[PDB]
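Comments concern the structure below.
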Amino acid sequence: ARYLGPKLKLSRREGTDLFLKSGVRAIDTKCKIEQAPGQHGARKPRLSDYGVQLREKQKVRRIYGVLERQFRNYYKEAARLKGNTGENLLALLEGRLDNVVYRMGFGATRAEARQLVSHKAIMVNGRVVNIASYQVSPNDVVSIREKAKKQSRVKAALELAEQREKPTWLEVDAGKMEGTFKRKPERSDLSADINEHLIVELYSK
Amino acid sequence: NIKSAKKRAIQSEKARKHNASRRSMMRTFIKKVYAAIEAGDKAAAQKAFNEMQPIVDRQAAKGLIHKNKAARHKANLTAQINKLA
Amino acid sequence: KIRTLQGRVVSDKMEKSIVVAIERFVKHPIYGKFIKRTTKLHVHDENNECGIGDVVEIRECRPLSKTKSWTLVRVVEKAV
Amino acid sequence: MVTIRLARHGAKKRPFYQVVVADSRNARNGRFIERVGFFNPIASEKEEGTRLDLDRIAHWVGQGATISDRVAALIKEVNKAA
RNA sequence: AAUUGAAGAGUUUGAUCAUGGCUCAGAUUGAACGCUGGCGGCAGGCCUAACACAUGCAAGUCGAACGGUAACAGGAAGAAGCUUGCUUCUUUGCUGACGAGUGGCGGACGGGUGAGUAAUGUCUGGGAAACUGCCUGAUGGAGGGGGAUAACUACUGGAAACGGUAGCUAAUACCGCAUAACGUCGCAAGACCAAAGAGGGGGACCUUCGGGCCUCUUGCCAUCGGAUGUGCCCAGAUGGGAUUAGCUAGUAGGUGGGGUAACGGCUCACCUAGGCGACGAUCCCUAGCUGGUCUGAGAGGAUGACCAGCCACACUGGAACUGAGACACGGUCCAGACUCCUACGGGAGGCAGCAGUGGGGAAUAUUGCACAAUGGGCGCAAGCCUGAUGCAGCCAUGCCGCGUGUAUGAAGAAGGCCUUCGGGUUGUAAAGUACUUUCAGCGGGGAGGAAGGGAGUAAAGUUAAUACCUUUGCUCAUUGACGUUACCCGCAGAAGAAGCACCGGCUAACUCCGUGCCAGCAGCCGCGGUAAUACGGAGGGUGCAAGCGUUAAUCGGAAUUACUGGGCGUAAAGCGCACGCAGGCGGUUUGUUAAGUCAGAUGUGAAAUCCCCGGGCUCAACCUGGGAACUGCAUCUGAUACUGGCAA
């Protein structure tokens, strides 16, 4: 029900940093990125069309830490909502509670944020939410409880929040350790390199 | 079978007997009427019709003939006597 | 008013009764073609005025025999 | 007899009762003539918990309908407004 | 706001293009099987043998209808050990109550199953010739008598089941008599038709001093309405077969008699000789139908498990009786097959209610708890009953959610596998280090489903009455099966928690070793006869994940039945050619109609489900509010271009 394995291996099959070990240090430096996703990893794949579509879906799931039935349900919900299904799908992945806890700098990675969410260290709107996939509405206040406030992790995580780009659709404020999800993220406000038409076309075959 | 169905069995037998007797007397009076119409007798059949009328209305009221049937009888028989008289 | 139908006499020979074919003109559910379609009805008439090949209007009433729940109102167009 | 009565429709350990007008010898969640309101015994402490069409209820009691003890309790709860 | 909706590929050939079949990639399931398996929420769970059933429950209730006392607990009276003050025993239905019985109501609901039924069914829309317990409104009546019969007692038959005979008693049981309509018959005149009391309380009066009498509540009867439910009719629609073309004598219609609640060949007598049928009758095979479900871009195709509406069935075949309602699942009668008891004379039974067995099968669950809620029956109510229902148990059967940690960590450790022996890879993976405690485990706290019901008051209404009863407030104890509940807090420690398939192409993911046309694999193409990316193992990777594969089944892809949306010179496909009936289509102008067509309105298209916008469960699944939708049918109002009818 979640991955639990070598993370930088997943980041190495995709060829791109999936932010799976954000943590203390800088850019990887001990990954052997691009070089060998397994034993025959030095081989160029010469990847197919199914391979590029598949590999795009796997990039997105392995970023946000979602498995397939849950992702597939996000595609069905993004499909039925009015508008653009790629952009709706990223809006559904960005409203996840573990993601919003990661974006605010409360967790160093999304797995650490998922353990903060999971171990009842996070309230939304003054109610404790235990669930990684809670869908944070706009104009909500998500914060850390009094237990697990001033624990080392979150402090260190806010320390590495300043190294990243400070997302526009949040009120990050780390003094009180509370945040406000203000609006839904625009497609132009996130990541610029994921090709969601490939995963629309992957599920539409 | 072991219940209050035994009581409904015995009551329905008792009421079967009662209703069979009253139903049989009613039918014999109506046979008096259109068995007097079998011969060309006007006032004999009118006497029999006056003899059957209270019992057919009465068995309609008691609940075993369901009064429309009551009406039919007297209606049909009235027709017979003014087919005759 | 009353709901009535129009049709033509298809046969005649029965003892104070008649039988009338009705032409409903209904679209096919799959193919979208308007197709003629009949409905033969045993229709009552007192004193059997309408003969074969007529056109007659017809209303629904109580049952008068087996099938027969229909009775005429107006004989039109008898022309031989 | 026609009865204005409740009919259990929510999930397990979470009932939502819909008050209907049924011929009384039908099943509980079976055939009804018309539904006329609802009653959620939880709902949350928000706004309603219960709405209930008093005009149609007065129509059916005018016709001869009977009312169960809960529906009588709900009409005694929502009296005219509160 | 409520349709944002459509993918291909492999294989005919030396190669090609086309045709064309086969096959694969998706979604789904009441699933089964194999390997594996942590938790929870919500659902689902005999698809086969409508096979046979042990055992326990599944329908009772009312003494405020009645005679009554079998118990239980009191009361009165008597007698006794007598502690002259408490026990023991006895007569009394005197009382709260109540076994058995009569009687009223319910056992036609609820619950099960899908055998039969291809149209006496179902769906949609009309209709007329109807009945309707309980419930409600209105108008009125509710007077006066009689004979019985259970129970009971006494005999008595029978192994039992079950009876018989003779007496006794009651009623809201039964029967007359009176009374009689805006009721039935009748054109009228007229004729005729019913009933039942019980309970609470009481000032005065009368008491045969039991109670009359007054009042209230409730019940009875008659008629007309209403609501609900049911019966009947019509039209359209709802499988396959023409290698099934004729079927039908109560058959088709009429008249009259009978019958039903009601029309009707429903039935009978007579008369006519019809009726149905290629727009598919009749026969045969199959089948419960629908809202819906699955698939689909859609049109369609398949299906109709759960949930809900309708029908049918209740061991098998038939029949009626009682009743408002049945031709009756836990009723009666007969017959039959099976099983059982027997004293051999005869008797008894019916899980397709809920659990459960045996069998059958690839396959499907506990002989649980409670009536606390919702509903039902009975009752004035209290309450009693409820295997409906609420819940719990078992099962990864499905859907949904969460977990198996998190960060750091290069000596790129050891070991495995490969190696062009340089190294590469497993791999930040592990170990180390630093944190976190979800869920499981342990200990505390603790909502909500609980509204009612009971006991006292106070006021109002009624009344002769400050009683009784009804209604409304107030107060007082209370009412939870689930349930060591949901949820909250604290404890200890990463501590209890990852498999399954695949890796030649389709199709994401590669090498080594073993085997050598073998062993074996395979959905199709096809691999294997010595260096096999296809077999078996290992390392590595890929996909899914408490699941994963295989199998079965459906739709898709399949434009390979083509209505949307195909073809026919040579690929399959133009009758050998004509004439022509039914059928289909029909030049051109004007007028009328308005059937098709179009527009609007109204009634209906059950609720749930799908869709949209919201709301509640920490979220989700789930539940839910409002709308849209249900593409239809009927009626009314219009328009008249096109099609049809009619006239020229």
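Note that chain C is numbered according to Swiss-Prot, with residues 4-83 shown in order.
In case you wondered, yes, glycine gets a Cβ from its N, Cα and C as well.
Annotated features, as they stand in Swiss-Prot:
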- C:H31 to P: In neamine-resistant mutant nea301 (VARIANT)
- C:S68 to F: Prevents 30S subunit assembly at 42 degrees Celsius (VARIANT)
Residues near C:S68 (variant position) in space but at least six apart in sequence (CB under 8 A): C:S20, C:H45
Tertiary neighbours of C:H31 (variant position) (same chain, Cβ under 8 Å, six or more apart): C:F37, C:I38
Helix, strand or coil at C:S68 (variant position) [DSSP, three-state]: coil
